[PDB]
Amino acid sequence: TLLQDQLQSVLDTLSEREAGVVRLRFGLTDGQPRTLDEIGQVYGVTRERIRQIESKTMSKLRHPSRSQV
Amino acid sequence: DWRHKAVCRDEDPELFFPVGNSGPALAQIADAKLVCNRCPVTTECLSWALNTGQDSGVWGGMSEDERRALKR
Ligand code: SF4
């Protein structure tokens, strides 16, 4: 899907830790989203840091430059 | 739908997401804004970014810090 391709493109712009956070959050890698707590344990990040990673990633995904109209 | 007329569709998407690296990316923000300035749906883009709360990136000819200062 075009969503898939754009999602991987966006993930490539992130640091390794940020991309891992996003993949665990949305369950992109193995199909299981993880709770904020487990993501924090795995990557040593705060709930707030996860939220800002997710906000930036969503902004990149929804930006009209990448839009699937 | 205004997104059909977005001219950033023909640009590197990362242009619209400058990373501050020990300081404001004034040049990259300007380069993105130059695209927005030749865009026919700039008011629509900005309106959508503000109404949906897009906190990161350059939308509608405004940087993220500028939009953030607009909403308290
Ligand atoms: S105003 Fe800028 S970000 Fe919005 S669609 Fe036009 S070129 Fe893209």
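Using the numbering of Swiss-Prot, the residues shown for chain A are 454-522, in order.
The header says X-ray crystallography, 1.9 Å.
Using N, Cα and C of the backbone, Cβ positions are placed for all residues, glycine too.
Listed in Swiss-Prot:
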- A:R515 to H: Loss of interaction with WhiB3 (MUTAGEN)
Cβ neighbours of A:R515 (mutagenesis position) where a neighbour is any other Cβ within 10 Å: 16
Reduced DSSP assignment, A:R515 (mutagenesis position): helix
